[PDB]
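Visitor: Just dropping this structure here.
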Amino acid sequence: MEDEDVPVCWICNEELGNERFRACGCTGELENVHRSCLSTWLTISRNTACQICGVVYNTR
Ligand SMILES: [Zn+2]
Ligand SMILES: [Zn+2]
């Protein structure tokens with residue numbers, strides 16, 4: 001039960017607790033990120049997949 005604690009979106013630095021958004025499978029903050037600012041961020045920064053592990057954001 002180590003999943004406890006609330007993760008924070010590495011983009012806007014805000015706790016999400018469990019925003020269901022498969023955008024990457026890293027081992028740090030990236031593992032948890034709001035699909036709101038991430039999906040839109042990569043769109044503004046022009047990105048389709050995490051440049052840390054090579055996983056696509058896959059946003060709705
Ligand atoms: Zn990643
Ligand atoms: Zn966020």
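Numbering starts at 1 and runs along the chain as displayed.
So this one's solution NMR, going by the header.
Placement of Cβ uses the backbone N, Cα and C atoms for every residue, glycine included.
Features from Swiss-Prot:
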type    : residues           : note
BINDING : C9, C12, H34, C37  : Zn(2+) 1 binding site
BINDING : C24, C26, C50, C53 : Zn(2+) 2 binding site
MUTAGEN : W41 to A           : Loss of ubiquitination activity and degradation of class I molecules
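Tell me about the setting of these features in this model.
Guide: Around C9 (Zn(2+) 1 binding site), the same-chain residues at least 6 positions away in sequence with a Cβ under 8 Å from its Cβ are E15, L16, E19, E29, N32, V33, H34, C37, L38.
Cβ neighbours of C24 (Zn(2+) 2 binding site) (same chain, under 8 Å, six or more residues apart in sequence): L30, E31, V33, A49, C50, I52, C53, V55, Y57.
Taken residue by residue with DSSP, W41 (mutagenesis position) is part of a helix.
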Visitor: Inside 8 A of the center formed by the CB atoms of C24, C26, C50, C53, which other residues of the chain have their CB, for the recorded Zn(2+) 2 site?
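Guide: Here the nearby residues are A23, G25, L30, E31, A49, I52, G54, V55.
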Visitor: Near ligand 1, which of the recorded positions show up if the criterion is a Cβ under 6 Å from one of its atoms? Options: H34, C37, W41.
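Guide: Checked recorded positions vs ligand 1; nothing flagged, none.
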Visitor: Give the three-state DSSP assignment (helix, strand or coil) for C53 (Zn(2+) 2 binding site).
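Guide: In the DSSP reduction, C53 (Zn(2+) 2 binding site) maps to coil.
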Visitor: Filter the candidate list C9, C12, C26, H34, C37 of binding-site residues, keeping only entries whose CB is under 6 Å from an atom of ligand 2.
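Guide: Passing the 6 Å Cβ check against ligand 2: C9, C12, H34, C37.
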